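Peer 1: Structure in structure tokens, see below.
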Amino acid sequence: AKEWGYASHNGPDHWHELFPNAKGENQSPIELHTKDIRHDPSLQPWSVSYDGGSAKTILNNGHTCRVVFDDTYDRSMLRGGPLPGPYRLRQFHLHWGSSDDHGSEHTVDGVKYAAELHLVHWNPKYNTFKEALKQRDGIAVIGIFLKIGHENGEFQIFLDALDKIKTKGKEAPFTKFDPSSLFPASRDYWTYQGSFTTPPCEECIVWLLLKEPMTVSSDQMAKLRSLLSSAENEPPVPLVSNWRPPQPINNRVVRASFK
Ligand SMILES: [Zn+2]
């Protein structure tokens, strides 16, 4: 089906075989280089108005842990930034690596973080999420890096639910959670246009990658990387990494919202 993964056999180098978008010219993630980035004084701040009550479920689909929100109407919204209008929060998920010294998808001046949080939104202008996938700005993602430090209390609440989704196919209720609670102090961001870092890798994403990383504990990162990609009874298989290697920037330009 959508069969894919991050192993050498089913991994990123092979995704284009079944998912031809993977080989596109506007793929993500990318390496950011500050020598190649300027402050764009025209970039506006962004804001969110999330309803914690819009949270619905948490699930393990075999290649990440995802929280899903009610996006049947304009409930939890993201606005401003380089966006043409308000976008609906649909879900958030994470990428991680096998140890703390890597795991992020994007990198900044060569630096890699322990993980990357992606909050996925879409533009109601396009009617549905599925149709939004066919527009270069259909989806808007808030990318947040995760760095090692002190335990994050807000992140802990999320981690406390992982026990319910240890294996692939597991899905459990997850309500009353405002993921804005995870955001760092600064709303400073970089932006550029790219794709999903997972198949089918549609080129429909406006990236709002935050300058400041959220901090979590090494211990929390261990919990995050304790999930399995196998189902309740099978041969336990660890899901220890799910980050995609950097793709060609081509002629795209990343912009900074901050001086
Ligand atoms: Zn992602």
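Residue numbering in chain A adheres to Swiss-Prot, whereby the residues present occupy positions 2-260 in order.
Quick check of the header: X-ray crystallography, 1.7 Å.
Placement of Cβ uses the backbone N, Cα and C atoms for every residue, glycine included.
The Zn(2+) binding site annotation in Swiss-Prot covers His94, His96, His119. Residues or ranges marked as substrate binding site in Swiss-Prot: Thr198, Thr199. Experimental mutagenesis at this site is recorded by Swiss-Prot as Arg67 to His, annotated: Enhanced proton transfer in catalysis. For the published mutagenesis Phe197 to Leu, Swiss-Prot gives the following note: Enhanced activity by at least 10-fold.
I'd like to know what surrounds each of these features in this structure.
Peer 2: In the three-state DSSP scheme, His94 (Zn(2+) binding site) falls into the strand class.
For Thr198 (substrate binding site), the Cβ neighbour count at a 10 Å cut-off comes to 25, with all displayed protein chains included.
Neighbour density for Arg67 (mutagenesis position): within 10 A of its CB lie 20 other CB atoms from the protein chains shown.
Applying an 8 A CB threshold to same-chain residues 6+ apart, the list for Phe197 (mutagenesis position) reads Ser29, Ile140, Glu203, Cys205, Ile206.
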Peer 1: Taking a cut-off of under 6 Å between Cβ and any atom of ligand 1, tell me which of the recorded positions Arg67, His119, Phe197 pass.
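Peer 2: Near the molecule: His119.
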Peer 1: Please report the number of other Cβ atoms within 10 Å of the Cβ of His96 (Zn(2+) binding site).
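Peer 2: There are 26 such Cβ atoms around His96 (Zn(2+) binding site).
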Peer 1: Between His94, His119, which of the binding-site residues has its C-beta surrounded by the fewest other C-beta atoms within 10 Å?
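Peer 2: Minimum Cβ neighbour count within 10 Å, taken over the binding-site residues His94, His119, occurs at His94.
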Peer 1: I need the CA-to-CA distance for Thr199 (substrate binding site) versus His94 (Zn(2+) binding site), whole Å please.
Peer 2: 12
